[PDB]
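**Q** I'd like to ask you about the structure that follows.
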Amino acid sequence: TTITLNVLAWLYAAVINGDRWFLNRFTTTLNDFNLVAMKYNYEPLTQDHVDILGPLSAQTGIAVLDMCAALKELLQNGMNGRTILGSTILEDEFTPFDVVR
Amino acid sequence: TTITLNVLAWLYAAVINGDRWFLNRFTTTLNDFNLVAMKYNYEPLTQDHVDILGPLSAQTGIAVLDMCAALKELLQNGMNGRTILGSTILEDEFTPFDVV
């Protein structure tokens, strides 16, 4: 069996020696995001879509692709009892134009 | 089909209204970590193990359970071509005392 204690000790050694990526959020590319988006029957995201979300990205300071990595995560790991704006589900009934209002 | 553009717009709405959790890390319970660990044939982590790692946690400034969440994430989503200390796999040949 894999000794978890050791693996954790090793990760700590990695950090002591300079590693940081596995501690931060990963981000993603449009293409990688879509590979995931498709496993869960989500409409593929186009470059246009990405560019169309710029207003909201400028208003929040959160790069669009960074928000995509967040969605990617929720899709793979779930919300785990946590909600978003009080919802237990990811809402898709509101458009960009809707939210910007 | 689920409109991705709309879902992303919603998350931004959520951020605009104060949401943050889905942007930052996700710490973990020793229990939740173990449910995940066993899924991948890893030794379950005990409270002793956690406490034994305190020296390294103090030297790095990153809590044990936070490192556990990091591991949890690596096991569920993989390393994706990225490496750790040059290795392409999660090494478990070194004990806490080997690292110290």
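Residue numbering for chain A follows Swiss-Prot, covering 3438-3538 in order.
The way this entry was determined, per its header, is X-ray crystallography, 2.4 Å.
Positions of Cβ are set from backbone N, Cα and C atoms, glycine also.
Sharing the record's features from Swiss-Prot:
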VARIANT   A:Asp3488 to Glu  In strain: Isolate BJ04
**Q** Helix, strand or coil for A:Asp3488 (variant position)? Use DSSP.
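**A** DSSP call for A:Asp3488 (variant position): helix.
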**Q** Looking only at Cβ atoms, how many others are within 10 Å of the one on A:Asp3488 (variant position)?
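**A** Within a 10 Å radius of the Cβ of A:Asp3488 (variant position) lie 10 other Cβ atoms.
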